[PDB]
Structures are given as C-alpha cells and as structure tokens.
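S.K.: Take a look at this one; I'll ask things after.
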Amino acid sequence: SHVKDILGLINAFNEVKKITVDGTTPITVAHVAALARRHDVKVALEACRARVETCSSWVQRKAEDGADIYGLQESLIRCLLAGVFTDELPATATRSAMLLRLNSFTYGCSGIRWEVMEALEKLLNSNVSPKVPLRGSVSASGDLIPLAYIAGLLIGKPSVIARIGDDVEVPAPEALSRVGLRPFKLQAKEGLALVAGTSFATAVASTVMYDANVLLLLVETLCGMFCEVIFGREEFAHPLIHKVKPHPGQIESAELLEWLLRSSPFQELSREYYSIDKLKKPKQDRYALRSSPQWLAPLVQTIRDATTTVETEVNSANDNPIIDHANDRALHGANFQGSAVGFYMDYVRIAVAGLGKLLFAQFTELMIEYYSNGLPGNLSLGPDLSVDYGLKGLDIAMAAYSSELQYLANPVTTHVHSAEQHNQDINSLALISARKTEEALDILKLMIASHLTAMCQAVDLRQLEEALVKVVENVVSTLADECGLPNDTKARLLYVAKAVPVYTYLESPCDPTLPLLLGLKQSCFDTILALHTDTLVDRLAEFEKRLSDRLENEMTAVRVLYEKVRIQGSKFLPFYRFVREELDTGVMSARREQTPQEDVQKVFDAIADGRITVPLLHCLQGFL
Amino acid sequence: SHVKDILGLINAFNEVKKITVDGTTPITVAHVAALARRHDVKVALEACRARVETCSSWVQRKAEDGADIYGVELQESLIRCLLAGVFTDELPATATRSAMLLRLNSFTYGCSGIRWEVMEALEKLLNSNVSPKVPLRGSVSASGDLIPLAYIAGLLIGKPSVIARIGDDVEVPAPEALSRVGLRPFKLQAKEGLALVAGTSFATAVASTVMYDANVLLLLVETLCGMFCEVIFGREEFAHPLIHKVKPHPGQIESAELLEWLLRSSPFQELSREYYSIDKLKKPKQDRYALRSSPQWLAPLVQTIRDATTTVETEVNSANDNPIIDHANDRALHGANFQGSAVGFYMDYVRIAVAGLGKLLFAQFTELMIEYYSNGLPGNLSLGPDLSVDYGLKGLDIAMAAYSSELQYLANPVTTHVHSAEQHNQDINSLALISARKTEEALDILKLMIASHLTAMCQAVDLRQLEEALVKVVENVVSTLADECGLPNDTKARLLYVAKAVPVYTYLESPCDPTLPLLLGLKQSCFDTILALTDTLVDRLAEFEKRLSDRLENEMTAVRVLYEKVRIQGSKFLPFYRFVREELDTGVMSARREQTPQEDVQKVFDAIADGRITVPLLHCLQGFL
Amino acid sequence: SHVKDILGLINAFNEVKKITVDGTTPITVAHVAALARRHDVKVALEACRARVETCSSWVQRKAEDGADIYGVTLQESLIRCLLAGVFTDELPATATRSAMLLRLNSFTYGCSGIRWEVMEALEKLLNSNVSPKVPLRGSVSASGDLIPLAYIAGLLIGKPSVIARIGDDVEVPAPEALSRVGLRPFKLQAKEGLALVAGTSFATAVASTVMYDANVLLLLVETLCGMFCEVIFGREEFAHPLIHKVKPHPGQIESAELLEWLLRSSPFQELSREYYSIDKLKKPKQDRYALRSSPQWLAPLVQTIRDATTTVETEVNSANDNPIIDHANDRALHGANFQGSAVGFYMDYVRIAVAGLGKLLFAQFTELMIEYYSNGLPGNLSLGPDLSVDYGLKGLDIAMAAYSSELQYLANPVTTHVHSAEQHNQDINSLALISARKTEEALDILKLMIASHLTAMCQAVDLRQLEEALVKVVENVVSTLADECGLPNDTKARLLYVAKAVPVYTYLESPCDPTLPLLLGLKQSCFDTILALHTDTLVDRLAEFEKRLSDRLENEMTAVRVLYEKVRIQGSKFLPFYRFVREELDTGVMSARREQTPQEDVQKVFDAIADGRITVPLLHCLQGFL
C-alpha cells in the first residue's frame, strides 16, 4: 500500500541524521526535504572520489593536449548572472539545489574537480547559500541563470550576495573566507558542469513531492474523520465495491478508510440516527464522502508516480556533454532538459486541485444544516445565533482557496516558447511549473487547516448533541410522571424528545414555534384523541407550562459544563487531542475570545512545520 | 488620444499633494497610486459631513426605535467571525492603505450609515501611516472583501490580535497603535460592522495600482516600438496614417500616430535606408510582424487598458456596501453593490492584454538577438571582438523566454472559477481580488521584460553607432591603401564597395582572416578586376593584401577603444539612452566591462518600479499633440 | 441604452432585404448574420466602381511599364501553396459566405487593386449560393486567413481540386460551379492573389455572427432575470435605481433599469410580498446572489459584448489586405492590416463574458431546483403528486452542470498561445479565427443553457399558478368543514392560518398524511385551541373535522389540479414567453402524465432560440420600454 510508503517517507524525513552522497545510494524526497528543513541534517560526501578524479583528469588533459571537443569559464558565468531581484528563490530551495548539483557529479560523468564537490559539501554544512532571483530559468540547457548564482559564489563574484544562517548576508568572497575556502579558478568544462543542470527545478519538485505525499495521506485520513462527524455510512469503503473497480489508489484508500471506521463509536451514533425516522432520511451519503475512494484513486496514483519520476531526476547526471572517459569520448545530448519533472509538476498540480475540491465539497456539506444530518448552520454553537456566525468566515475563505487553486492548476508545459536564438525550440519550464505546484500546495495546507479545525468543532457539537438529547429525554420523562400522564402519552412524548434534532431548538427550547414544542403539541393532541378528559387536559397544560421551569436551565447547565465521550474511542482521537490539548483550543462560540484566525493559524503552523505528522502516525498505528 | 490621457495620469501622479475626499471630487487611479507610493501625499476629508451624519442618525434612530430593518455586539460578532485569515505572506502596506482610502471614500456619499468619527479616524490612520497586517487570501469579493476588510475594522475597535504597522519599522497590537496616534477603540453601532467589511475596497485598491501601472507601461511599450524600429533597421512606413485610416481601430490609429511622429526624420531611419540600398535583392523588403504589425497588435491592448481604467475608477467612486441607506425616503435598500464583478472581469481582460504586451516584447527581443533577423547586428548583441569569451545578452534572452512563458500562463481567467459559496448564498461571486493579484503578478513580469528590452536596445544603439564608425575606418583604410599601392580606378571603386557592403560584425573578430567575409569580398573583386584588365597588377594586389593585414585591425581596434572609453543625439529616444547610460551609470556591454547583466538590468528595472522612467518618457514625448 | 441598440440589431436582422456594399455604408453584424441565415437577403454592389478601377489600372500600369514594387509586381503559385488544408469538419457554408461578403466589402475602399469584375463575380456567387468547401483549420490570422481564403480564390480561378457547394446538397468541382452560374474562371493579374488571400475576412465573419448572437442572448438572459425573480419569489428592490446610481457602471444602471420596468406591475411580485408577510421571521430577508446581484454581475458582460461589437464592425468595414494601394500618390504602402488582433483579443474577452452569462444561468437554475432555496416550489420542479415516480427536471439540472463546466473550460484564452510562425516572420499572430471558433462553441452551450432555463421557468409559472389555486382549495375546504362541525372562532382562525401558511407542495403527495406538514400544523393548532378554550364536545367536533377532512380534502385538490392539467401570467410582462412556449411551441406542465420527454420540450425552445423565433416574444415582452 502507498499508505506504508508515505509513512516510510515521513519516518525517514524525521529520522535521518546524515545524507549519504556517494553516487550509489539513492537520495529520496524525504532526504532533500530533511536537508532543507532540519539544519542538524548534514551532508556526507564519501571518498566515488576515484571516478570523479578520473573524469576530471580526462577533461583536464584534453585541454593541456589542446584537443578540441565542444563543451572562458567566467564568461559563461558572467553572461548568466542575468536575474533581477524584484522576490527570490528561498534558502531551502537554493540549499536543496546545491545538494542535487553535488549529487549529480558523483556519477563521474561531469568532469568537475573533486575539490569543488568538497566545497559544495562544506557550504551546505555551513549554511552558506547565494541569494538567487526567482525567475529566468526555462529549465532546458538547465536552470542556467539560478545555478549561475551557486557557481558565482564558488568563484567569489563580489556582486553575488550570500546568506550565512538566518541573519548574516555578505558578499560572496567574504562568505568563502568565513568558511576557510578561497575563490575557485574554474577549469575546462567546469562552468558548464555547474550551470547546465536540472537542480533548481528538481529541488523545488522534491519538497513539493514530499509535501504532496504527506498532505495526500492527511486528506485521505481526514475523509474518515469526515464520515464520523457527518453521520456517514462507512459501507462506501467496503472492499468488494473496490475489488470490482480495481484502480490501485481506489482499493488502497478504501482499505485505509474501512480500517479507520471499523469499530467507530461515531459510526454507532450514525446507525442509531438513521434508525430513527428511517424512511424520512437519505439512504446514501452525498458524493464528497461516498465517492471519496473513487476520487482519491487518480490523485494517489499521480502523486506516487510523480515521486518516482522526481527521485530518478534527483539521482541523475544532468549536465552536458556527458564524459565517457572509459571510452575516450564526450557525449552530446541534453540531460539538462527538465521535461520529466516539468510534465509531472503540471499533473500533480491538477491532482492537488482535485484534493482541494474534495475538501471544499466536504466543508460545504458540514456548514449547511440541510446536508449535515443534525449539525447547526456554520457549526455555530450559539445558543444565540444572532451573535454567533460560527465558521462562516472560514466557509467563505474555503471558496476563495478552492477558486484560486483551480486557476493555478492550468498547465505550464503548454507555454513553450522557441528560445535562445531558437536553439531551445523545446524547453521544459520545469522550475516555473514546480513553483506553481508549490503555490498550489500552500493553498491546500490552508484548506486542510480549515477542514481539520471545522471537524474538531463538529466533534464537540456531536458530543454536546448526545448529552443534550439525554437531558431533554430525562426532563420530558420525569415531568410526564409528575404530571400523572398515561404511559401512552409518556412514550409518544419521549419519542419526540429522541427524534427532533436538538440544534433546531437549542436557541429557545420552550419556543412554541420551534421543533421541540411543535412535536410535543402534535403528540398531546393525538393523546387526547386516543384516550377520549377534562383532567387529561389539565395535566397536559401543566406539562407544557412546566417545560419552561426546568428544560432550558438543564440544557444550559450541561452545555456550560461541556464548555468549561465518543472521541476517546475513535481512531481520530490523536487529531482531536492534538488540536484541543496540545494546540490549546476549545469549542468555538461567542463566549470564547479567540478568533477563527487564531485557532486555524495554530493548526496551519503544525501542518507547515511537520508537527501534524505526530498525530497522523499515532492515528495509523497498527494499520497493515 | 490615449497618449495624452496617460501623460495626464503620470502628471497627476507626480503633482498631487493632497487627495480630496468629499463625495463629489473623483479619485482617479493616479491618486490611489500616489497615496500608496508617496507618503508625503495626504488625505483631505472635507466637511459631505452633513450627509454622512444625517445617514448615521437615521440608522441609529431606527435601531434605537427598536424598528426591524434587516442589515441594520451584533456588530462585533460579525468582525470576530471574519477575522478568519491565516499568515502563511500578506497583502502589502500599499494595498492595505489603498483599501483604507477606498473604504473611506465609499462612505462619503452618505449611503452607508457609518459615523463621521470613524471616518476621521480612517483619515488620521492614513496620514499617520498606520495600517493593519492583512492575510493575503480568503476573499471571493462578493459580499465584499469581508475577511481582509475585517482587519481594518479590527484595528478600529482595538482587537488585540490584529497587528498594525506604524511606518516600515514599528509593529504593535491594534490597541497600542490607536493609542500612539491619539485614538480610542470604537464601540460599533447599528450597521457599522457591515459598512466596514462589506465593500469592494481591497480588490479595487489592487486594481487601481494595477491600472495605473498598466497605463504607464502600455505607453512605455508603444513608445519603445519606435526605439526598436531605429536599432533593428526597420521601415517606418508601417506607421503611415493611410494604412490605419482604412482600418480605424482607435488604438491602431493612435499608436501609429505616435510612432510616425517618433520616427519622422530619424537619423537611424537614415542609416536604415542606406542599408537597404546596398544588395537590395538579398535583403527583406518588409519588416517582420513584431515591428510591422505593432500598431495592429497594440490596438486591442490600448483599448482594453483604457476601458478598464474607466471601470476601475467608477468602482473607486462608488458606495459599495449593503443595505444602501436612502435616508431621504426612509428605506434600507437591499442589493449587492459589494459584488466586485466589474473589477473582476476587467482584471481578467487586462491580464490577457498584458500577456499580449509581453508577447510583443518577446518577439522584438528575439529578432534583435539573432544575426539572421537583426540586419547587421551581432548575435546576442555581443561586441566581442572575441566572441569565444563574450556571449553578450544570451542570459537576458533565455530569461525573456522564461518571463513570457509564465506571463502567458498567468493570463488564464480567474472569473471562470466561480464556486457556489457561503452556504450557497453567494452562488455567484466575482473573485475580483484574486484576479487583481494575478494581473499584478503579470505586470511584475512585464516590468522585467521592459527593463531587459530597454537595456538591449541601448546595447544596440551603441553597436549601431560603433558600426557606423567602424565601416568608415574600413573605407578610409581601403581607400588610402589603394592609392599607396597604385591600384587602378576600377579596382579602387570595386574594393570600396565591398568595404561598404559587408556587414562589419561578420568579420570584427578577425578582420584580416582570409576565411571571413571582408577578405572573401575583396578576393572576389580582386579576381574580377584582374579579368576586366598585369603581373604588376597582381604585384600591387598582393601588396594591398599584405599592407591591409598590417594596418586594418589596429585602426579598427583604436576606434573601438575610443568609443568604449553620434546618431542618438538627433533621435527622439536620446532621453532613454542618456538615462540608462548617464543617470544610471552604465556602458556598452562587453568582456571588458565587469558589471554583470543583472547589475545593469536591475538599475533599469528599479527605475521602472519606482517611477523614474517616466521622466525620460515625458521628455521623449514633449511636443507630441 | 444598450437595450435599444440590441433591439435595433434584431429589427435590422429581421427587416433587411439587401446589403448595400458601396464602401461608405457600414455593414453591421446584423447584416452579416442576415446574409448568412436568410438566403432571400441579396448583396447589392452599388457602382465605388470608379475608385476600384482607378486602383486596378494603377496596379496594371506598373505591371505594363515594368516598375518594380514589392507585393504588386505568380498568383497561381501563391494560391497553390496556400491550398494546404485537410478535411478531417469544415468551416460551414454560413461562415464561408459571410467571409465572401467581408472580402468583397474590403475591396470597396479602392485600396486593394483587385478588378471590379472579380468583385461582381463575388456578388454573383453570393447571390447564387455558391461557396467553396473550406477546411476548418490552418489559419493563424496574421498575414490574413491565408489558407481558408485561398479556397475562395481557388473557386474564382476554377481550380478543379477545389470543391464548391451550391445550396445544401450539390457539390461540384469549381469549373462546373462557375459554369452553373454563368461565370468563367479568372486569370489573376498582379496583386490579385494577395488581395484575395491576405485579409481578415474569415475570423471577422465567424466573429460577426458570434457578436450578433452574443448581443441577442445577452438581452435574453437579462430579460429572463426578471422572469426568474417572478417564479422564485424574489424582492424586486434589488433593481432599485438608487442602488445603481451610487455604483454607476453603465451596464449595471441599464440592466437594473430594464428589470425595475419588467417587475413594476408584476402579479407575481404581489404573491411574493404576500408570501414574505406570512412567517416573516422564519423566511430569508434577502434573495441569494444569482438574483440580487444580477445587475452588478451583468454590468461587465453588457459592456464587453457592446465594445466587442464596435471592434468587430470596425473590422468588417476595413481594407485589410497588404500592400495598401495609395494610387492617388503613386505609392504602395507596406503595413500589416491583415493582422487580426483586434478581433482575436476581443473574442477571448467575449468568451469569458459568455462563461459569466452561463454561470449566472447555472446558479439561477440551481436555486430553482432545490426546495430549500425556491420558496415553496417542489424539488426539481416535480409536479407529482407521486414524487417516487416523478423526478421532474433532474436530468436538465445535471445537464446544466455539464453545460456550465465545459463552458468555463472553453473560456480560457487562445491569444496567449502565439507561436513564432512562418520562418519566424509571423513572430506575432492574432489566432483570431481559432478564438472566434471557440467563442462560437461557447455560445452553442449558452443556447443550451437558455433553452433549459426558459423551459424550467415556464414549468415554475405553472407550479406557481397551481400553488395559488391549491391553497385556495385547502382554505375553502378547511373554512367550510370548520362550519359543518360547529368549531369555535378561535379554532376556525387557527386552522385557516395553517391552511394559508403551510407550503402546499410539502404535502401535495398525500394531503391527509398525519406526518406531513398540513396535518402536523392542524394537530398543533388543535392542541392550542383545546388549551385556550379550556371540552369533551370540542374534541368530538375536532375529530369529526379530521375524519371529514380525509374524506373530502384530497379529492378537491386532485380535481383543481386535474382541471389545471387539461391567471397571474396574464398580467405579467413575461406572458409572451410563456404563451410562446406553451401555445406556440405546443408544450404543457411537465409530469408523469405528460408523454413528451424533457428532450422534446427543450429541443423546441432551443430550436426557436437557434433560428431567431425567440426574438418575437422577446420584442413583445419589451414593447413600451424606452
């Protein structure tokens, strides 16, 4: 299952202490992302040093012997320092690019001197990186302009500014000086080896793919939480449905969901709900839940396949010419053409838009009383709704997020211009595409943060609902006895207490126009008819007036007590405990001062910085 | 002509000191951009005080009467629920202050029911450079820009969680920020929460600075087509008013008019004519489309940007909340003026027009870089002479492809992605703010493209003038050596024609190389002159060749070094050349000039971004009527 | 108002008999669509002839004395290399004939140097219904619509490989077609190849019929917003002049002005006001955005479609070949009028606005289908009464999502995809014909959406009229039965309130089902009256009221409905539409008892939209508006 592969990705990301750069051990997107995000992760270049020097020698002798092989170093770098600071590629991306550039050389096809590789290693471990303009690459003879800034650092160009950690910016030659390095004087083919690769596009695409797997698994998992809160029928995940339409991502997501929902205490509440007034409620869930596995299928497959493609690129020699020193020939091709990454970046951006639309459809259902099976509009607790608009602000923002996300998912690869004196008449635009997919993942993080917040709100509201119906049942039950109503009447009255959704009358429970009093009034009239008397009327008028003696006070009490349980038996407990306890939040209401921003910011940040993987792994403990 | 309207917008942007906010004087996009970009510009709210208070009183009396009018603590629960954005990024100070201005102006029509006091507070926060930190995303611009506008409202009521900027340095919680400029948190009354948040002010704000930039950069692109004509050796006839008289799109007529005027009696057009007189049958009789069809291309782009400005300014000058209080006839009118659709649709159109400007620039740049298309210019605009270590503007060329590709992608529509939002109440919604942001991003790229193009054309100006001086040196050396060696009058004329005809950039790298076009051209003539007419003729022709390779390279080198250490002086585009070269302190690009292309183009880009580029533009255009 | 301008366009389309091609009288998009769609309309080329010949002879003079002028001083080799299309699909005869008109018209300015005799042959081919079969693709509309226009030239010179249509079935090689209409193949003179192939006539032809339809459908959509207001129980206040005065986008003012006028004396707005006065506090105080913000939404759409109309007409009335022959001053001028960019960009914009029109329609239709949003109407506009076998307009609802989705997809721009073309000579090119074609496909879909929307609203009128009648029956049955059982005034007034208040479509399926809202509300009031008047006698009479209700009430609801199946619309400005759809097209309220499928009903409406008949009830509806 892709579920276990993604868990393995998350574990490797968390665990790794050293990245082995050796020309043989694959670097994964978890490693790239760990190097980028955890500064205690260090690069360890292993002395492959043999084939690197052989290659280097072959090129360096074909220069002393003055052979003539096509593919002065500073003039290439000078013409490529052609970006403009409007915005810039971040340090995480630049350091990622440095690693991929370093790695590309280990295969001994590039001809760069080993010491330059050592210099890359040192700069990475020292947190030194050049400041690199955002735009300029068409990713075809490589990410020429942006990679030119890394080469510019290595030769100590004064106009290239370098970061050292988060606070220090110094000109290139001073940055080299501070790490015990001297400017390089570039040798034959070395300018081309540094600039003509796919390392920047592939860097962005690596952090993008790592993020895509994590958010994918997170969205898939949270479909189970959605089922629980919406009162879904878990049967949509039944293995047979998916065995007869056997898209691997359809089987595998359904598999996880069947497992997440199997012994669910909310599924138990769902069953009791559809048993009451059975033939007046929907027989099936709406599509955002019920067809989630079918929806997820191509998205899982796209994100998994793109990961393979990007990792192949991470582990490639991607400059030109390729030096076949063994056979004494320089090979003229175009491994710097980033099309594998470019095309898949367009595809993943479409899959991410599809994940966003799934979230938006689910969130929409949750906000609307007609579609939420008992939950209040906007997940508003009230009880006073005139001053509690609940999650309406987050609802509007989810439309804002989905709309921009769908716009972002138009392709970049369809916009190929005939470039560089028509030499690059096809070019991948991989870095541009990767940037747009990254931007699309930023918006999906917002949507996840919002969706999880809303579901924790719904958990609270479902737990509060169950306790409120119990209060009502007890108040009706005991008052019925005290007024001396017959058992016919008592049971009829109790059915109403059970059946009427509590959020439809919580605002003013004893309001004669609201659904509780309406149901009791019709039951009182049917009792009079079934039993016919003047005494029965006395006790029924007594029952009704004595409703506003106790009911409201007891509903308020059990509520206020909740503000100051089924989730404990649910596989999503870790998520709820993380958002409520660890992040320090509570059921949203007019009485809680925190804005939706404050609550959702906490969840968003935990998604951003990877803390959310903790409750996620917890939740999936034992899944095989 | 749109040319004078844009010049009017630029003059207004530079001159304005105070923006009059009174409910009758129009705010234009130039006013919005000046408030945003020049802090010396202050807000002047004029005591319209009468109509605002009347409306405020109506609303308040109707609530105090306990009357039941819909949309008229209730107010603070609205703000609370809308403080719902997330910091990932933010709308910048310039957009937020722009919005604050637009929000203030909308109240001045007295339809909103906000108190005058709150308005005075807005005025003072503006002039005191105070503005809330606002999350980038969350608005669908339909019941207004509810989320981002809530942050302005949050500041006004002293919400502790709303962070506020004071200048570029200071950041403090909203209550403290109100304190520091002598204000107290407001307690909001009937309809005031809704008046503050339910507007189109953020999208319209971004769209105002977007439209200002679109106007300036449009005029800049049109004008620079004239510069392109000069350096590329174009035929100015493409601009002849008769061509456009019979295909009369106003933008076509007006762009052609500007171009005819810029190119009339151009000293560069004189070199162009000379050039096409030598080897006429071997050279194109018409320019390529990126020059020759420029007025036809510009026409819809001009009209789109002009019409969009009008639509955006209409929005700037609107009451855009709900209900609209008709205090005079005692009704709250229920509509949807907060629906930002006019701005949203036009932002999509303007983004397509901006993409069209980018494609025009890309195509022109491409021609200029390629020797086959540049009518004598060296590939990549490399001076060399040694091309093995000078790749000229090849990096800028690649980047222009990168810029255009992303520009074209950005130009897909946002308005086609309407979701059924807010419990299906907002089943249509404009997405204006999102569209405005994308068009803004598209203009960022256009600026990069304009900066590169201008830098490249200044390079080509230098290369054209150098070319003229180089060819005259080659003629003079050929003439004086033909005399010295005692060559026949026929031989002399035939050799001097070759010196005139051969493009000098085809042999600059090694002028006396026998395999390069000058020597090939002279060798053909030499054989021809021998046929028309002996051993002593061969003798003098070998002496010619010999003495050529003693003298020619040195005199070429000398005149080049002198240039490095003129027709542009009579060009309408001198202000641009003088600006880039002198004011910005640059020179002809080559291996000998240490500064990178980044350093040069950056200077140009910054001058476009900060407005300095308008100075040479206005100078260039002086007298055009 | 743009409304008058569009009404002018429709009147012109209808009443034009001859198109004056003279080089001074403007051809409008109505004239182009008239020519394409009404074969009785003839071209009248009015001898203009003098300048054509002056230009012609100037070109021929230079050919004689051997002057040398680029682009003028061969043709059959140009035509040959441009006959490079492939039949996969073709440009329709209507597009080709429109292109022939525009090419003819372009020549009338005397700037092209084409022979008057070639012009007369164009007129004759037009009036005789001859046109070449033209492949669909190949134009980038930059040095003109070169490939498709080559097929017009190929017809004129009698290229055998060029197949010509004559009317709807007849297809003959070009020599045969010319011979059937009394013409002979031309031998092209200097500059005539270019005159013919190097123009913008194809893109601008598709764009002309595109703009005529955009104008008509726009007005139709605007008008039907009022009909939507009527059937959905909207508040007409959204259209009030002061709202739009303070946000004065010209299209916002004018759309709302139209709507205020359509709704001013509405008998449906009267039912609406009455509806909101019952349970005022439980029902929404404002309409949803697809109605309430329709003026703000329509504003940019109105303005796009009108400005785009101007641009396309400017192009219809242009000389758009090259070089531009300035015979007066003995010069050929070298430019690029064949660059179709004015039309290309505006086609992209109009496609987006059409998508915005479709989205407006989709959101309206959506509200209409959902009982939560439709203020009394049944889900899916199902009449029933048995809803288990009547799913109503659910098919059309699904279809509307499909329509809107494909439409939004089509509205991406074409002009952002400019390639460097023709040996990099055409390094900018307009792609105008491609864009026009996509905007045309977008309009095809909008037509589908309008057809469905109008059909749904006619269904809703019927349901609303039945609703008023049904509630009256219920009130009467309750009022009479209260009397027959001697119920007190307290009881009678509570019971009659429930009869007026409960939406009839929530219980129509089984009016006496005790779990449905009529009986629920009746039981509630009965308990309330037993308490208020507090007895064994009252209970006796309330039980007899209930038993008599389930004997008589349903029978009388069925009778009134069965009668309806075998009024407020009569006072409504939308009567012409309703009358058009029900009587003229011969349709009826939709249900399980009506045999015709939703397909058969909507086809009829769509066909009337597609062939222009829908403009009759449209023009009738708008009579009086100034």
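The numbers used for chain B are those of Swiss-Prot, and the residues that appear cover 9-55, 58-82, 99-114, 122-566, 574-605, 618-677, in sequence.
Note: Cβ is positioned from N, Cα and C throughout, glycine not excepted.
Swiss-Prot feature annotations, pasted as is:
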- B:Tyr80: active site, proton donor/acceptor (ACT_SITE)
- B:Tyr80 to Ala or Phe: Abolishes enzyme activity (MUTAGEN)
- B:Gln319 to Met: Increases deamination activity with beta-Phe. Increases beta-regioselectivity in the amination of cinnamate. Abolishes enzyme activity; when associated with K-325 (MUTAGEN)
- B:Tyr322 to Unk: Abolishes enzyme activity; when associated with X-371 (MUTAGEN)
- B:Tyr322 to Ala: Abolishes the formation of the MIO cofactor and thereby abolishes enzyme activity (MUTAGEN)
- B:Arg325 to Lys: Increases deamination activity with beta-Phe. Increases beta-regioselectivity in the amination of cinnamate. Abolishes enzyme activity; when associated with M-319 (MUTAGEN)
- B:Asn355 to Unk: Abolishes enzyme activity; when associated with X-231 (MUTAGEN)
- B:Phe371 to Unk: Abolishes enzyme activity; when associated with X-322 (MUTAGEN)
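For each feature listed, report its degree of burial, its nearest neighbours and the pertinent distances within the displayed model.
M.R.: The C-beta environment of B:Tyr80 (mutagenesis position), restricted to residues of the same chain at least 6 apart in sequence and closer than 8 Å, consists of B:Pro356, B:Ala365, B:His367.
Sequence-distant neighbours of B:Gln319 (mutagenesis position) (same chain, 6+ apart, CB under 8 A from its CB) are B:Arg268, B:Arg325.
In sequence order, B:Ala396 are the residues of the chain that are 6 or more apart from B:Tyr322 (mutagenesis position) and have a CB within less than 8 Å of its CB.
In the three-state DSSP assignment, the secondary structure recorded for B:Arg325 (mutagenesis position) is helix.
In this view, B:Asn355 (mutagenesis position) is surrounded by 28 other Cβ atoms within 10 Å of its Cβ, with every protein chain counted.
When Cβ atoms from all protein chains are considered, those within 10 Å of B:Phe371 (mutagenesis position) total 25, not counting its own. In the three-state DSSP reading, B:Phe371 (mutagenesis position) counts as coil.
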S.K.: Give me the Cα-Cα distance between B:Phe371 (mutagenesis position) and B:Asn355 (mutagenesis position), rounded to a whole Å.
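M.R.: Their Cα atoms are separated by 7 Å.
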S.K.: CB neighbours of B:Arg325 (mutagenesis position) within 10 A?
M.R.: 24
